[PDB]
Amino acid sequence: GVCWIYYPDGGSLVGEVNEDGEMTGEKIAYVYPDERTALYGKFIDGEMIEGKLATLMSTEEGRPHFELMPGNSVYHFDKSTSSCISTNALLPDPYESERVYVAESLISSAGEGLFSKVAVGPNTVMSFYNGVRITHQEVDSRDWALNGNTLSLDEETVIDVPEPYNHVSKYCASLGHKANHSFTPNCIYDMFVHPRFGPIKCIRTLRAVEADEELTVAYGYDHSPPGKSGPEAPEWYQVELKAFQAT
Ligand SMILES: O=C([C@@H](Cc1cccc(C(F)(F)F)c1)NS(=O)(=O)c1cc(F)c2c(c1)CCNC2)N1CCCC1
Ligand SMILES: C[S@@+](CC[C@H](N)C(=O)[O-])C[C@H]1O[C@@H](n2cnc3c(N)ncnc32)[C@H](O)[C@@H]1O
């Protein structure tokens, strides 16, 4: 027989369980939420040891048939630490590679932005927000110039993409940190359980999005340090809010 285990995010693990009911063997796969792109190979108790890029070609009565992509890119469970963002910082995520790219943002003086490579519908995972894992306290206690890329993961953990990893030449394993802010966003941040990055967030569309459209998310500045005017967000956001409210 064959078991499929679906995560809430749409991704799944599929294969024959061993003598103990564990996802362990040489023919197990993680399948991305597109139900087509796969990481196929050696898993131990659901943990990816050596997954090669594959395509889910067909399914017959729950039994999947995969074809390996040409090449030598192998992926493994490689969860970040407080200091290490990735063992392979320049190894892109293959699902992300087909959906998004980094270019100059169409927003003025907003650096780079994240763009859809293709047309997709609502609720589509486009990009992964991986980074080093730090506490809320450390973020709260340090210089604000250090907190451009600090995304809250849960009540306890923040994912950061600090220097020098905020530059694509130094880090391109995930690209979620390139999406800029909008008050009319076309995406949201959502939870994701990634076979390489582990528990992280992703960028998921809210509506249909056309090819080459900039992907944008509403940032969260409710908990910015209070000033005379309320929570004092970074000044670009303050300006854009005043600008947006005028409409
Ligand atoms: O939407 C956000 C962050 C912005 C932010 C970063 C750092 C501090 C704060 C803020 F001060 F808490 F408002 C906001 N908002 S957050 O909900 O993820 C966030 C991020 C955080 F780092 C912290 C908090 C909240 C709460 C206070 N402790 C730190 N981002 C950052 C990367 C791209 C999008
Ligand atoms: C998560 S990064 C987004 C990618 C970033 N633009 C880059 O080039 O690396 C967040 C930073 O992008 C910039 N930014 C995001 N949205 C913006 C906006 N609407 N207007 C101006 N700057 C923005 C701010 O510098 C912010 O600190």
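Chain A uses Swiss-Prot numbers throughout; the residues present, in order, are 117-363.
Using the three backbone atoms N, Cα and C, a Cβ is placed for every residue, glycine included.
If you look up Swiss-Prot, you'll see 214-336 marked as domain 'SET'. Counting residues of the domain 'SET' (214-336) by DSSP class, helix then strand then coil, yields 12 helix, 49 strand, 62 coil.
Recorded in Swiss-Prot as a mutagenesis result, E220 to A carries the remark: Increases near-attack conformations. Close to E220 (mutagenesis position) in the fold, though at least 6 residues off in sequence, lie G227, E228, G229, each with a CB less than 8 Å from its CB.
Long-range Cβ contacts of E356 (S-adenosyl-L-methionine binding site) within its own chain (separation 6+, distance under 8 Å): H297, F299. Per Swiss-Prot, S-adenosyl-L-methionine binding site is recorded for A226, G227, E228, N296, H297, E356.
Where Swiss-Prot documents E228 to A as a mutagenesis experiment, the accompanying text is: Increases near-attack conformations. In the structure as shown, the Cβ atom of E228 (mutagenesis position) sits within 10 Å of 17 other Cβ atoms.
Contacts of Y245 (mutagenesis position) defined by a Cβ separation under 8 A and a same-chain sequence distance of 6+ are given as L267, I275, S290, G292, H293, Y305, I316, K317, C318, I319, in order along the sequence. What Swiss-Prot notes for the published mutagenesis of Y245 to A is this: Significantly reduces the monomethyltransferase activity but increases the dimethyltransferase activity.
The mutagenesis experiment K294 to A is recorded by Swiss-Prot, whose note states: Significantly reduces the catalytic activity. Within its own chain, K294 (mutagenesis position) has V218, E228, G229, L230, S243, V284 as residues 6 or more apart in sequence whose C-beta sits under 8 angstroms from its own.
Annotation of the published mutagenesis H297 to A or G in Swiss-Prot: Abolishes methyltransferase activity; the original residue is retained in the structure shown.
The note that Swiss-Prot attaches to the published mutagenesis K317 to A is: Induces a reduction in methyltransferase activity toward TAF10 but an increased methyltransferase activity for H3 and p53/TP53. The 10 Å shell around the Cβ of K317 (mutagenesis position) contains 25 further Cβ atoms across the protein chains shown.
Most Cβ neighbours within 10 Å among the binding-site residues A226, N296: this distinction goes to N296. Counting every protein chain shown, 11 other Cβ atoms lie within 10 Å of the Cβ of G227 (S-adenosyl-L-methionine binding site). Reduced to three states, the DSSP call for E356 (S-adenosyl-L-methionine binding site) is helix. Close contacts with ligand 2, defined as a Cβ under 6 Å from any of its atoms, occur at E228, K294, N296 among the recorded positions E228, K294, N296, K317.
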